[PDB]
Structures are given as structure tokens and as C-alpha cells.
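Student: Below is the structure I would like to discuss, written out as C-alpha cells.
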Amino acid sequence: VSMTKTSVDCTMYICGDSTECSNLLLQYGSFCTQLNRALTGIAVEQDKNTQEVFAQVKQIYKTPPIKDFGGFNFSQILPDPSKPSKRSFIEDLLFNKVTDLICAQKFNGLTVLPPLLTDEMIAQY
Amino acid sequence: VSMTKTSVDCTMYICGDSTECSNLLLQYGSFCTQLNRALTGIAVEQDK
Amino acid sequence: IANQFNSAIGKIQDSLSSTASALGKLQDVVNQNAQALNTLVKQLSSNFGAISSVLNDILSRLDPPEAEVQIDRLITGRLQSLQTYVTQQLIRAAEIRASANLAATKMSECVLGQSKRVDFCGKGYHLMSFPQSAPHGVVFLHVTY
Amino acid sequence: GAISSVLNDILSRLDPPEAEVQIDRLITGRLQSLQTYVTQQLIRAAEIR
Amino acid sequence: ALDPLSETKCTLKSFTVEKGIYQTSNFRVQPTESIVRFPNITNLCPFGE
Amino acid sequence: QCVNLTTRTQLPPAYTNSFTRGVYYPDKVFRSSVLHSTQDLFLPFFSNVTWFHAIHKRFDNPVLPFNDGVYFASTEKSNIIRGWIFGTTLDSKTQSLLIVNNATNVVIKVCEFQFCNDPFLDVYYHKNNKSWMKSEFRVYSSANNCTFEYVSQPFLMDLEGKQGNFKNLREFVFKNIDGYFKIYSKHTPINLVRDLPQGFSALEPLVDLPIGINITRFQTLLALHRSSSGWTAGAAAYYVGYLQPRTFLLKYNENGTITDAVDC
Amino acid sequence: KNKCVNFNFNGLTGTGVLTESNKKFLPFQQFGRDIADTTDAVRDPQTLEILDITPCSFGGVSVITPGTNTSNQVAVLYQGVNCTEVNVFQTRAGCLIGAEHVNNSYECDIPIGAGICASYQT
């Protein structure tokens, strides 16, 4: 659904810590501007993917305190309140099997933007 | 459904029969190595 | 019907914990982003035909007019390299958005409602679907007859 | 932009340093043409999918 | 450069700023002072002698 | 000097295969938890290396070409090897680099040396009072026109003759690039009988010698003893190899030490 | 140390924050590098220490303001950096100045990030 959010700076990426290099970059016109706005739009679309997929409802539904479903065990699929971060037993595995690095890239000139919707809120949906 | 599979070699196509010409291609980095994976991915999608 | 479902969910937990390759669909998204970012950084080290790939070197060595010629070569290549990255991200952005729309369609039909579509919600007659959160994606457990 | 479109012709006429200047226009032109082909394949591949 | 609101107007090329968030600039920390560290002067020729 | 030894006997140049040898730290750049691909002059894996040894009736001190670079691996008990001499003609006709140990420190200098057919450092009349001191110097008669002089850390070489299996391993790399002579050194103990052990070793720099002379050949200086044609040399084995421009994958651990290498 | 400076060590130059780390270099390797072939650390040519080089803080600057007809109030937001220069608060997205923090939850209006949104209200 969601893809990594990245924001690149065409001013810093092309010319590191250089005044003369940045001045000559202006002769190329909007090439820089376009490359920044392009990635900006994608980062916005990546958040829309979570809005059009994860949340299909405007209300929060909860399970009853007493669980009798007629002999069916949903405990594995449902969130366990005993865990510090709300997740089910299936989601617990989904999080461990799928894999700071983003901070090192942020200082290298490649900005990793945090998503609008947190993983905890996704679990609530 | 399926598209014709074509694998282009940026090492053979760019510089024909030239060692010196190919030497200048190394200065461009992955541009050749990168284009090879782009075409390879399309060939894999054709089978899926 | 209870011994079948409860036993089925048990198989999902065992298969999910034992098999780590079933999620490769999501791992590929992280790999594609990691490779694109790694390559994007490594292109800065290349000289792009210039005498040197470092700006401070050509400024402290070559004459003012000679540096401008070299700065043009470095900017030209670094610009093209960044254009290649963006071009690839927009294309891949169309693939992820297409997959997201499919997840939205299945979410409404398979989970929220009940769909009679053939093999859209999974093999067999679709009964109910239980969504599950996964990093950079979503997982659907489809109960079929 | 090069004097000739053949690599063996420029290599056997202009000097190695001068040929590189012409070879730069040959590679730069072929790269733009090669990337244009790959870019179209990715777009055409999306329509096929 | 008067106010951050004007930066938004200039970024949008319009005097009407709709409700929302927009990126008007990029923040960067400049160096405070220059640091120079070189090794010892050891292996000296005794010119004083 | 020009007089050959009495017991010295020639042998055919037998060969043996080295497995992982030829791996060294490329430069001063430190890296950890990463896999780097380095292309430089290396000793290919499973490549045949020359088989030489020196004993009391076969004594090997030939002349071997240096080319661009060479790999060296040997095992010592009494430390027969004094050092090495490098140069084009290995004579006073031009400049020659000499890396040797006098039992005080490691002397490194470049001069014009008088060439000898069989250079070495001999000693005689051991018996009781084991001696082993510098007396007769057969390496070169005289030297002059010195363009370089250097003195490394002090070391005391024990030349006392020993018996049994080889308890030490010394692997060196000798190369010259862009007029800069580079040298690598690794010292580790090993239990060895013949041929070579199976294992991995990370070669480390030793000294930086910006000499910048042409070296087409080299010799291995050895120490001789007797209890000079009738003088012998202790049991030792050394190997020589040629370096090629090969690419290795150097795997750096968390501490930065190379765990393993692979030739593409 | 612990400041953004322009450092020159032997023949190496650069701008970044110098922080002493616990890394241990090989005695014959003075300068280190990361997986990207960019120096992440260095060894002081004089004293014996290992200095981790972290590039100085930088990031985008965002402006949070309602419609022009609504009001001229402005709230500046920094991306990927905490409050340095400088209602000064910190979020997971970065430093947010010019806004008040309300524990009560409301429907998102102006998105910020990490499950936080801004709006113009009482």
C-alpha cells in the first residue's frame, strides 16, 4: 500500500556547500524546482494510499467484553490489550518478519519524511 | 498479455569495439549498470 | 465448522511464523526503495568526466575559469542522475498506487461486504475476510468454502 | 554533434584527448537515446500490465 | 522575506493562501567556527645547533 | 661472496597452491560491517606459488624477478632470514633498496651496493658458548651514493638453531606502485610440517617507503652458521608469488577486521 | 565538540558535528567511512580519540496557516530537526513553533505527521 516517503533537495544534492556551483545551477532554470515538486507530490500520494485503503469507516467498533462466538476463536486475529502497542497475534508476526538507516540518509542529503498515519493508528483501523 | 522481451546491453551498444570509449563509460557510474536492471525487470514481469 | 476454522487459523499462525518468504511482496517495496536511495548517493562520488568529483578540489586547484568548466560537468551529470531517480520513483509510484487501489477494492468487497466474484477473494466461495495490518501494506485472511 | 557517427573513424583521426571531446557528444547523445528507450519500455510495460 | 506568511505568498505566487501546510524554504545549520587539527611536529632537524 | 657453497644442491622449482593468501587492508580508510569490492594487485586464490627451502644439502638463494609486486610467505624456527635486497641490477650500477635486520634494529636504506654471487651473513665456531654474533658479512663488500636512510623500531633476532616442526608463520607483500614502495607484514604462530596450513589471515601495513626506484629483481638474504664455502643454513621454508590485478570482496566485521575474502 | 563546525583534519576537510564515539579503528587506519563511501568518523591526528562526524542539522521549513480570510496567524514547522534557533514544542516530525498543544483529539484539518494535525480553533 504505502511506499517510503523521500524528499530530495536539488540544491544541496547537486552542489554541496558551494556558492559558485549553486550560482551556475540557476542558469538551468526550473530543472531544480521541478525535481523538488515532483517528489513532494509523490509523498502526498503515498499518504492517500493509506486513507483510501486502511480506513473504510468513520466510526470505531469494539468487541464485547464477554467473548462467546459459538465456539470460534478469534483471539489470534484480534488485538491483545496486554501488549504495549496494540496489535493482534498475527500482526505481531507480520511486524517481525518485515524489516538509524533513515537518519543517516537524512544527514546525507536524502530526507525520509514520517508518514501521516502511524502504525498504531493503522492497527486501530 | 505478454510483451516482446528485449534485453539491450549498454556496454555493447554504447561503445562498439572500443576499449577507450568503454573507459569513459566508467566515469558515468551505474548509468549502464542501472539500465541493465531496468530492462531485466520488464522481462521478468512478462513471465508473471 | 468450528473445528475447521479454529484449526485453519492455527495453520495461518504456524505457516506465517515458519514461512518468512510469503511476505516478500512487502520486502520488495523496502528493497526497491533502499536500492534507489543507495544508488542515488553513490552517483555523487563519480567524477562525471570532470578532473575531480570534489568541488573544493577543483576550486583550490584549477583556475577560476577552469573550475567553472569543471563545475558545469559535475552539475550536468548530478542533474541527470537526479532526473533518473525521480523518473524511476514516479513510474514505481504508479505501481504502488495501482496495488493500493486493489487493496481498497478487496477491502470493501471481501471484508466489508460479501462478493460473488470468482477467485477475487480467493479460491472457493467467499464467506468472510479479516484484514490485518502489515508494514507498508495490508494482509487479508479470506475464509472460503 | 560529433564529426562522424563511427567510433573507429574518430579514434583513427583525432587525438585521444580530442576524440574524448567528440566521444562525449556520442555517448551523451546515445545515453539520452538509450534512456529514452528504457523510459518508453517502462511506460509501455505499465500499459501492458 | 518580511514574514513567513509573505514567504508562503511568494512560494505560491499569489496573495491568497488557502488553509493548509506548504514548504516555503529549507533550514540549514551553518558552522560556528573553523577547526584545525594536525599531527605533531616531531622529527625536527636541529638547525639551532 | 663469489665462492659457491660446497653442500648446496640445486632442485626443481616445485609448486604448491595457496588458498586465501594475498588479502590485505587496501589503505588507511577504515570500514566496518560492510562488504567492499577492491581491485588492486593481489595473489589469486588456489594459485601455484614457488616452493623453496634452505637446509644443511639444498640451499636456495636464487634471483627472482620483482615485476610489479610479489607475495611472500615463510615459516621460521631459528629465523634464518635476515632480510631482502631490491633493485634493478642488484649492483652498484644503480640504486638498490635493502630491508634487513642487524640484530639491533631494522635498517632500511638505498645505496649503490657491490653485488655478490651468494650474499648472506655467516657465523662460525659455535659449539659451546653458542655465540651467534655478527662477524663475517658476505652480503656486499661496500656501499656508496646513498639517497635514502631509515631506521625502524629495534628488534633482537634470535638465530640459535632449533629443531622440530615450524612454530611460526610470516607472510609479507612486496610491491611498488607509482614510485611508492608498499610493504605488508603479518606474524602468527602455526604448527606446520610441510606445504602450507589451511586458514585465513589479514595482512597489515608495516612501513611506508616512498623510494621510487625501478626494481626488476630481488633476493632473499639468509643467515649461515657452522659449528665460507663450508657453511650451512638452518632448516627453513619460504615461498614466492606474483601479484595480479584481481578483485576481491573484503568482508568487514563489526570491529573492522576482515573476516573472509572472495575472488570474483 | 558537540557543535556544528568546519573541521580540517590533516588533508581532510568538511562541515559537521564532532562527537567522540566508542568506535575502534585499526591502528594503521586513521579515517573511516560508511557503506556509502562517505567519512562517518575520524581519528584525531594528535591525541588518541575517535570522532564520529555527524553532518549538521538541516531540513525543510513548512508554514502552517489558515485561509487568508480566516486569519493571518502563522505556525512554523521544521522537518527532521528539533528546536534549535527558536509556543515552542517538539513532535516526531520536527520542531513546531507558533501553535498550542491540545490533548483533546479532533478531526484532522491541516496534516503534519506522526498522527498529528493542526487547525484554527479556540
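Following Swiss-Prot, chain A residues are numbered 729-827, 848-873, in order.
Here the Cβ of each residue, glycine as well, is placed from N, Cα and C on the backbone.
Pasting the relevant annotations from Swiss-Prot:
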type: VARIANT; residues: A:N764 to K; note: In strain: Omicron/BA.1, Omicron/BA.2, Omicron/BA.2.12.1, Omicron/BA.2.75, Omicron/BA.4, Omicron/BA.5, Omicron/BQ.1.1, Omicron/XBB.1.5, Omicron/EG.5.1
type: VARIANT; residues: A:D796 to Y; note: In strain: 19B/501Y, Omicron/BA.1, Omicron/BA.2, Omicron/BA.2.12.1, Omicron/BA.2.75, Omicron/BA.4, Omicron/BA.5, Omicron/BQ.1.1, Omicron/XBB.1.5, Omicron/EG.5.1
type: VARIANT; residues: A:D796 to H; note: In strain: B.1.1.318
type: VARIANT; residues: A:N856 to K; note: In strain: Omicron/BA.1
type: VARIANT; residues: A:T859 to N; note: In strain: Lambda/C.37
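Have a look at these and tell me how they're positioned relative to everything else.
Tutor: If you take the C-beta of A:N764 (variant position) and look for same-chain residues 6 or more apart in sequence within under 8 angstroms, you find A:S735, A:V736, A:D737, A:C738.
There are 7 other CB atoms within 10 A of the CB of A:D796 (variant position), with all protein chains counted.
In sequence order, the list of same-chain residues 6 or more apart from A:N856 (variant position) whose Cβ falls under 8 Å from its Cβ is empty.
Long-range Cβ contacts of A:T859 (variant position) within its own chain (separation 6+, distance under 8 Å): A:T734, A:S735, A:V736, A:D737, A:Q853.
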Student: Is there any among the variant positions A:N764, A:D796, A:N856 whose Cβ is under 8 Å from chain C, and which ones, in sequence order?
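Tutor: From A:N764, A:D796, A:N856, flagged as close to C: A:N856.
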